[PDB]
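Asker: Dropping the structure in here first, questions after.
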Amino acid sequence: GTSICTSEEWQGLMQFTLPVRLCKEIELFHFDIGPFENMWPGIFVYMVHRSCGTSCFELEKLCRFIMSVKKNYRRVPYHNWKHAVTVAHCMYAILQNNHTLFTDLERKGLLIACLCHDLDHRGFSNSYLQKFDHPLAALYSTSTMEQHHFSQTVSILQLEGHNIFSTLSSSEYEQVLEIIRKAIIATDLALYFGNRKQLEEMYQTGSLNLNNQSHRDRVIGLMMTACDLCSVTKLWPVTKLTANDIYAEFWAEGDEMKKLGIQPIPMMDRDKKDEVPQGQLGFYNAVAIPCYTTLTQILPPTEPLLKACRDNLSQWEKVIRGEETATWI
Ligand SMILES: Nc1[nH]c(N)c2ccccc12
Ligand code: NI
Ligand code: NI
């Protein structure tokens, strides 16, 4: 099942210090971790310490956990360690801007959930696993990969010296694993459509109440979608480069489907790259823009995410009209 970091790996992280200039930058929604790869594990420790406090976790167990999580992301084009840290940074920015809406247990649970939410992704969609009766689809009949990512998270926590949550009360341990489970399962975009619709209704009717656990769960669910999709909230060149990686995965999957006698959906067909700009327009109109619109209504300080998403939508529209300027691969 699960891989473990080296002694040298975690002890190195324990020693890391975040360059001073980066402290100011990491607070901003639009921050791109891309140019700082050696620092990604340290960036995560920094975020946990700012959000949750330097005493939240025993530092050794936290650095062991982080480096073993990294080792259990695969070398796939998109659903990899870079994506994990990017999603956790978006969650950090949301939490910093909305800090006292969330409990200390939720903040720690959500930062961990974001880091873990795609653990052991193989570069194949739920659609593929289920079309082709992969064993995971037999074990997990809905939200197949997401149930797997949660199981991997639990596996890593159970590794010797890796349980960062062991110091919580017996009740709080149960509560945080549930926070993490619901948060990971919520990253299944199949569930997003229903969740966003429910939230929009709750908000528009004024029945939305964050003292109501089921409402809190739904808000946290939408935060998870917003963080999972946050490549669409970066500056255009970063968004575009990330889209290249997303599609590399999709096209490798479509290649597999051709061999099994199914023509893939256009989005996963490398011979249909001309349809990508309209495909992105559809995704922004149906998924991304509604998501950030609703999130901004519920959490006003998240508005820059929506502004950036709208700017990117405008850029894809420019591509469609043939107005794009030079892009670098
Ligand atoms: N950016 C982007 N486009 C599509 N179609 C996506 C699907 C999942 C996650 C991000 C995506
Ligand atoms: Ni996922
Ligand atoms: Ni993801």
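The count begins at 1 with the first shown residue.
When the header is checked for method, it gives X-ray crystallography, 1.6 Å.
Even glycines carry a Cβ here, placed using N, Cα and C.
Dumping what Swiss-Prot says about this protein:
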- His79: active site, proton donor (ACT_SITE)
- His79, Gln280: 3',5'-cyclic GMP binding site (BINDING)
- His83, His117, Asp118, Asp228: divalent metal cation 1 binding site (BINDING)
- 6-323: domain 'PDEase' (DOMAIN)
- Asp118 to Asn (Swiss-Prot position 830): Reduces activity 1000-fold (MUTAGEN)
- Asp118 to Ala (Swiss-Prot position 830): Loss of activity and of zinc binding (MUTAGEN)
Asker: For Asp228 (divalent metal cation 1 binding site), what is the secondary structure by DSSP, using just helix, strand and coil?
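Answerer: Looking at the DSSP assignment, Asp228 (divalent metal cation 1 binding site) belongs to a helix.
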Asker: What residue among the recorded positions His79, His83, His117 has the most other CB atoms lying within 10 A of its CB?
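Answerer: Of the recorded positions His79, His83, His117, the highest Cβ count within 10 Å belongs to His117.
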Asker: Give the residue from the recorded positions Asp118, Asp228 that has the most other Cβ atoms within 10 Å of its Cβ, counting over every protein chain displayed.
Answerer: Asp118
Asker: Need the DSSP three-state call for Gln280 (3',5'-cyclic GMP binding site) to compare against my parser.
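Answerer: Going by the DSSP assignment, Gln280 (3',5'-cyclic GMP binding site) falls within a helical segment, counted as helix.
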Asker: Between the Cα atoms of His83 (divalent metal cation 1 binding site) and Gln280 (3',5'-cyclic GMP binding site), what distance do you get, rounded to the nearest Å?
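Answerer: Between the Cα atoms of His83 (divalent metal cation 1 binding site) and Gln280 (3',5'-cyclic GMP binding site), the distance comes to 19 Å.
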Asker: I want to verify one value. Collapsing DSSP to three states, which class is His117 (divalent metal cation 1 binding site)?
Answerer: coil
Asker: Rounded to a whole angstrom, what is the C-alpha distance between the residue listed as 'active site, proton donor' and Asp118 (mutagenesis position)?
Answerer: 6
Asker: List the residues in the vicinity of the divalent metal cation 1 site, defined as same-chain residues other than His83, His117, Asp118, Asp228 with C-beta within 8 angstroms of the site's C-beta centre.
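Answerer: For the divalent metal cation 1 site the neighbour list reads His79, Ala84, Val87, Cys114, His121, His149, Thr187.
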